[PDB]
Amino acid sequence: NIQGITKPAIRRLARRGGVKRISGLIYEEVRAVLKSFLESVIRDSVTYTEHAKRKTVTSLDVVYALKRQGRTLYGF
Amino acid sequence: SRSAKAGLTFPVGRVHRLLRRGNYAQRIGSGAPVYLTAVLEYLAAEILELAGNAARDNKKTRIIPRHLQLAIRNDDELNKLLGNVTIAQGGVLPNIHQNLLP
Amino acid sequence: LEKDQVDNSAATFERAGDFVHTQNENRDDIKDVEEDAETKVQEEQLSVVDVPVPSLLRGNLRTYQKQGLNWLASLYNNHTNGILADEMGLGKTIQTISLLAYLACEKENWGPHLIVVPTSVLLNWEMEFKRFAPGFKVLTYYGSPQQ
Amino acid sequence: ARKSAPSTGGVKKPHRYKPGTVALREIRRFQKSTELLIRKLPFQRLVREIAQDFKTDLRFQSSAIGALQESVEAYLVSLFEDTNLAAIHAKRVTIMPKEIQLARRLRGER
Amino acid sequence: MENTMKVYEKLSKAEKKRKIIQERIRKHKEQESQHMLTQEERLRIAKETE
Amino acid sequence: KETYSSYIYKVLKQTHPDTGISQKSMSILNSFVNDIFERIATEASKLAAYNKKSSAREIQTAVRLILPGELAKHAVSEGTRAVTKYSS
DNA sequence: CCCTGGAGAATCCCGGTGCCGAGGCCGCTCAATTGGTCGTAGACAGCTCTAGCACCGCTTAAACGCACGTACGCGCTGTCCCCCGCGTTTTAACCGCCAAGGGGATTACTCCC
DNA sequence: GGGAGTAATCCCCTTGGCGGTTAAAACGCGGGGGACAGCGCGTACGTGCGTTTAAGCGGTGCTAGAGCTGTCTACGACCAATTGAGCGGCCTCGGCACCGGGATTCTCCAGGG
Ligand SMILES: Nc1ncnc2c1ncn2[C@@H]1O[C@H](COP(=O)(O)OP(=O)(O)O)[C@@H](O)[C@H]1O
Ligand code: BEF
């Protein structure tokens, strides 16, 4: 789904990011790069879901993908 | 058990068993089963003190994870020794520029 | 896990109260007959007194309304509950209006009360309050986000 | 007043607020926010709609989708900070793709 | 850490001062007016509402 | 399923006994404990790989290698205390 | 124009009510160090080893300043595009409605003891 | 006489649209902050200078930590075993959750002077 992160959602994400004014031709490229990142992470997740060809994806898979992707995450 | 013999709060027998199962090298000196446990207790104790003062700052007896983020992000050394981890329930410390605000 | 999670409720008391209806109804079906006979007289006797509060109310309460208001008055006084059964059109809304007027005039307590009615009856209740017992200060509820 | 109302309507009145102060107050209120912001159900919808291409019958868990949401939501915010700093480094208080490309080519995309 | 401790202490002192002043205000306002239960002007307010 | 919940509660009572906890903080602290431990162990093993090896000194020198000196001095002091207590 | 009143109101902190949460209590339950040996390997002498320290001292080529002299970031200006907030409109999940299977078993039947 | 699949019951549990809503997303724009174009300026580097100068260049006499060997003893693997740190249901009550109450100052409008 291309329009997952809709226009108001991206707008409030940008406002949370501390920007004075947000132009109307900036969300397309941001959406493209975040879709690329999402494709990369889901590809990795499905790869290690077949590490033991497990028929389910869990937090362990995605934390594996993200911890070897260089963008480490915490809270767990 | 092991804690009383070592005189240390965090268990080290389980930690030393995990280290032995690790088999990181052929030569694994077993004379210090609690050294890593000691350093982790020291780090976690200073982190807990920071989190406690942060939680007491905003009349919060219970440590909200935002308070933990503020505690781990308010020190130069803590952010220097790790700064690439995104903790759940985020929110950067407040900041402003000399051009955005008068 | 759902079945076990829901199961932590149980029932403890009326399982013994069912025993008087098991077996050959025991000597308790007859007791139920006597209970019905007693409660008929009790309902026809206790607090059937015509003590209304025809104050602050616009218009009159009909004969059925007059005979039914005393039941709710007794329920309030005797600290008892009840369920009203009526065929639509007789005006139980008028009964509620008259009961509120009675509580306002006979006694000194008014209080913030709550009414839960279907969405298409909010305005009907509002205009019924306007037409009858308008002394009460009525508040509505529309526009949840801001209003 | 559209119709029957509490007496006379129109109490909203012309009360437009100029930007800047409104922008400042909304960013100040947004900064203290710490929980999830984007809707999670469209997120899982899209992530499942972009998972069957590798293979179907993969299945998922709440912990998984939550962790991917946390990863995507906590990563682009630093990108927003970098883009804003690159923007106000130049005389452009608004955001244009120039400084975001600048941030991409200084944060080591490859 | 001692700076955080003294900041918390001064925050507590300011909170206590606000507690005292707001409690005094509330206590003064509580005893100033007791009139909603009189059963005499209720007829007047009912007539006005009607 | 040996966790650090009891140890975490003990260190809580030691540092700030009056302070409570959330329901997900303990997972964060346990992750801190074990991930710091495994990364430090991996650095120690990779450092000892070059030198021929077939304890306290290795852990202490691994700590002093990368982890900041401000914490490294306390780490060395507490490790010496722990090893002396074990030998006591 | 600075200053004063005059009001929406953020924030403070307190309420005010509802709940779920750390840990103790009962249950038990898995391994750390004693207890010792097998071997082993890492530092104690021994020999050595090998190019680094510092030295010799001209000699170009960095140190290193200065006048011509002009290039463009930035000071101002004008010139002028479309971000942003008020009022509307179109999706969107969720609470139920309806009724035919769901399913382990034990408790009549009948076959086992 | 007494117990177990089969028949039957339990008690929601499924199933899918299906009305009825209240939260969001996608509209239009007057003006209005925001971006962008012009012109001078001034200062401060680019350079082509005369003039010292400090690492290079070539070789040296070793020498002080390094490369390095037996080897032999301090010390890393060793499996019984048991009661203890601790891990798991459970269950309560106030810290937290959310929203109104009113003063200070944040802030903008209508004047006073
Ligand atoms: N005094 C009255 N005059 C006119 N109509 C009345 C009166 N009392 C009751 N009603 C009617 O009775 C209806 C009340 O319906 P409700 O109370 O839901 O069930 P029921 O039909 O049993 O009263 C209203 O529609 C109202 O018009
Ligand atoms: F018959 Be009703 F509407 F009580």
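Don't overthink the numbers, they just go from 1 along the chain as shown.
Placement of Cβ uses the backbone N, Cα and C atoms for every residue, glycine included.
These come from Swiss-Prot:
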MUTAGEN   D:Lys32 to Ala, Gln or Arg (Swiss-Prot position 57)  Increases sensitivity to genotoxic agents inducing DNA breaks during replication
MUTAGEN   D:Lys55 to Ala, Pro or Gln (Swiss-Prot position 80)  Compromises telomeric silencing
D:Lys55 (mutagenesis position) falls, by three-state DSSP, under coil
Near D:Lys32 (mutagenesis position), how many other Cβ atoms are within 10 Å of its Cβ?
-> 10
For D:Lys32 (mutagenesis position), what is the secondary structure state per DSSP, taken as helix, strand or coil?
-> coil
